[PDB]
Amino acid sequence: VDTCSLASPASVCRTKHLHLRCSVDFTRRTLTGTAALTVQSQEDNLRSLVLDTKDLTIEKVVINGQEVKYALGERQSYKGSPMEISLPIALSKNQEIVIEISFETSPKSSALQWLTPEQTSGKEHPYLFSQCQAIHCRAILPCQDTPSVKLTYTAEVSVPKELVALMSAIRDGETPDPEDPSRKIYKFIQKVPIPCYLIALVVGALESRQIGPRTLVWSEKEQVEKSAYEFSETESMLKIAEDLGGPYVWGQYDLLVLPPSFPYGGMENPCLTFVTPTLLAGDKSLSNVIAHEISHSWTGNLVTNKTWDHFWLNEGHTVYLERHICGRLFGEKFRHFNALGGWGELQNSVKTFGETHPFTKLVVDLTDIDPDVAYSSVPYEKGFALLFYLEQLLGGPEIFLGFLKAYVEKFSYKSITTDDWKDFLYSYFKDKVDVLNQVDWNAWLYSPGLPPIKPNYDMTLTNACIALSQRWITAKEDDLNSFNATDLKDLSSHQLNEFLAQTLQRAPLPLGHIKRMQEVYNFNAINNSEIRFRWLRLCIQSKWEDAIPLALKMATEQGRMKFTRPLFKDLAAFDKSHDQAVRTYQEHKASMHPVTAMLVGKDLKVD
Ligand SMILES: O=C(O)c1ccc(CN2C[C@@H]3C[C@H]2CN3Cc2ccc(Oc3ccc(-c4ncco4)cc3)cc2)cc1
Ligand SMILES: [Yb+3]
Ligand SMILES: [Yb+3]
Ligand SMILES: [Zn+2]
């Protein structure tokens, strides 16, 4: 039972394939077309079925060439409206039928962001992108919007001829639209069964550059050169991921660099990973996000969470694989550095929510909870901490990686729960069950707050970060003159970021210390988004008014939620910038991504 879906469950019927034929209308801000669902009955005498929809206009439903009866139920807030379809003939078990639904999206679809030419790099063409995870696919097309169902898909997308369409699938050609010569049709094929949250579409003035044997980078022309360099390690990361998880089954691994309002660091859309342009640091330092998206090609896209309550399965194992890829490229001391940094991010999330908050549990109950509201570092970091703890308990990384590959092999093309994972862990490590029974499973999986045990971490690379952060925190006015630009000479960008994260955990610091830090280190000149974000939070929480325009500019010139949400919250919490934060949100709201707009509104208590 998936409590986030209003559709018939997988025990009643299952969508085997989607054939999508649609047209993108930038003047109306609508996607119009037909979603033809091949559905297999799982029951005898099946006469109706229910699909998820959200702000969709339904024109008609056709089965066997004839229009059928359908009804839309009352809207259930963020879940949308259930659509019940009356089948013309009762189905026996395993019988399949094709249901062609003619629909139109709303301009306010929570899955989409429609951009004006002014909101793009080129300024001459509009742009469109989707983001279906977790339950936004129902805001694009009628479907069983649950990761417990996997389907293949084909698509034909009509767009203005000057633009390019891409999807989370293999490109299958382009032609002039026969029905309209001012338009082009782009075709797509996804032969690997996927959960519908993995369906994705982008339409814009896109260009491509090859960066590897199975990888193109796509973006507007202005970003192509910088993106090709930034993500040049992609093929090397794919090779390591294949060694760790088994064959890469998806064919292509392309990257799309979105406009700055893209709400996440990345999204693992199969064949076409979507990434934020905030990764463009100029030195490949934020490449762990690519390693993370690559890892999802096994943990999440092949082995999928059965419901959103088990999302930690997707995230925890992916962070685990991501840290092994970066460890293979940069060394074991680096894997430990990132792992320890992750524990710190977990401390921050637990502190923010509170140690008894149900969103700090590894397995959550999302029945009447919007998954976008529950989203945090918890399933990533508490999930990673559990696996890292298990690796240490069970004999080390080589042994635990054997389990990871067997786990991916066992559950490929399936959707699983925490109980399925735990059962297989016990089966694989049957000769180590005495060790496994020492784990406080109830606390790890079902209890809020920090985990009951903290793993062992090598401190080699972290030591210099802690030492410099402690020098600043313990410094008095008479010690400020001792700081100098030479303090940073032996720190990598990763270490500078960690120094800032350690210091931010003890914020606020006195205003004089923050002014001195700018005087000696010139942090205002750093473009790296992670470093700049932590530095600006530190300035605002330490009440430096000079940082107000910089923080406001960062919060609005990009829309990655990891940065935008805490920046607006810190600005609303500083009396000097409170009104500015609220007014800036109000002025930008109508041109923001719909999910980001909703969440920033909730954070600021602005309805
Ligand atoms: O750095 C970054 O900015 C960054 C950000 C994002 C990404 C990738 N994403 C794509 C997008 C966000 C994440 C997953 N997608 C959305 C989503 C998925 C599931 C969900 O439902 C939940 C279920 C359980 C729990 C839960 N809470 C505690 C335990 O379990 C929490 C949410 C809600 C939203 C990569 C990088
Ligand atoms: Yb083909
Ligand atoms: Yb002193
Ligand atoms: Zn992820």
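What you see of chain A is 5-611, where the numbers are those given in Swiss-Prot.
Here the Cβ of each residue, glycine as well, is placed from N, Cα and C on the backbone.
For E297, the entry in Swiss-Prot reads active site, proton acceptor. Of all Cβ atoms in the protein chains displayed, 25 besides its own lie within 10 Å of the Cβ of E297 (active site, proton acceptor).
Under the heading active site, proton donor, Swiss-Prot lists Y384, citing experimental evidence as support. When secondary structure is read from DSSP and collapsed to three states, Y384 (active site, proton donor) falls in the helix class. For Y384 (active site, proton donor), the same-chain residues that are 6 or more apart in sequence and have a Cβ closer than 8 Å to its Cβ are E319, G320, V323, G346, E349.
Taking the Cβ of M565 (peptide binding site) as centre and 10 Å as the limit, one finds 19 other Cβ atoms among all the protein chains shown. Taken from Swiss-Prot, the feature peptide binding site covers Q135, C136, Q137, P267, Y268, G269, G270, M271, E272, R564, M565, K566, and the record attributes it to experimental evidence.
Counting every protein chain shown, the Cβ of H296 (mutagenesis position) has 23 other Cβ atoms within 10 Å. Taken from Swiss-Prot, the feature Zn(2+) binding site covers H296, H300, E319, and the record attributes it to experimental evidence.
Swiss-Prot documents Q135 to A or L as a published mutagenesis change and attaches the note Srongly increased epoxide hydrolase activity. Sequence-distant contacts of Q135 (mutagenesis position), defined as residues of its own chain at least six apart whose C-beta falls under 8 angstroms from its C-beta, comprise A115, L116, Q117, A204, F266, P267, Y268, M271, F278, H597, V599. The secondary structure of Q135 (mutagenesis position), as reduced to three states from DSSP, is coil rather than helix or strand.
Cβ contacts within 10 Å of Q137 (mutagenesis position), excluding its own Cβ and spanning all protein chains shown: 24. Annotation of the mutagenesis experiment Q137 to L in Swiss-Prot: Aminopeptidase activity strongly impaired, but keeps LTA4 activity.
Under the heading of mutagenesis, Swiss-Prot lists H296 to Y and annotates it as follows: Complete loss of LTA4 hydrolase and peptidase enzyme activities.
Less than 8 angstroms from the CB of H300 (mutagenesis position) sit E272, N318, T322, each of them six or more residues away in the same chain. Among the mutagenesis experiments that Swiss-Prot reports, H300 to L is described with the note: Complete loss of LTA4 hydrolase and peptidase enzyme activities.
Cβ contacts within 10 Å of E319 (mutagenesis position), excluding its own Cβ and spanning all protein chains shown: 22. Annotation of the mutagenesis experiment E319 to A in Swiss-Prot: Complete loss of LTA4 hydrolase and peptidase enzyme activities.
One mutagenesis experiment catalogued in Swiss-Prot, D376 to E, is accompanied by this note: Strongly reduced aminopeptidase activity. Abolishes epoxide hydrolase activity. A 10 Å cutoff on Cβ-Cβ distances gives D376 (mutagenesis position) a total of 19 other Cβ atoms nearby, all chains included.
Swiss-Prot lists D376 to N among its mutagenesis entries, and the accompanying note reads: Abolishes aminopeptidase activity. Decreased epoxide hydrolase activity.
Quoted from Swiss-Prot, the note on mutagenesis experiment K566 to A or M is: Strongly reduced affinity for peptide substrates. Reduced epoxide hydrolase and aminopeptidase activity. Long-range neighbours of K566 (mutagenesis position) (same chain, six or more residues apart, CB within less than 8 Å of its CB): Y268, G269, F537.
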Cα-Cα distance linking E297 (active site, proton acceptor) and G270 (peptide binding site), given in Å to the nearest integer: 7
Local backbone state of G270 (peptide binding site), from DSSP in three classes: strand
Candidates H296, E297, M565, namely the recorded positions, that fall within 10 Å of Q137 (mutagenesis position) by Cα distance: none
Annotated peptide contacts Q135, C136, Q137, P267, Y268, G269, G270, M271, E272, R564, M565, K566, maximal Cα-Cα distance (Å, integer): 18
Those recorded positions in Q137, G270, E319, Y384 whose CB falls under 6 A of ligand 4, listed in sequence order: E319
Those recorded positions in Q135, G270, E272, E297, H300, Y384 whose CB falls under 6 A of ligand 1, listed in sequence order: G270
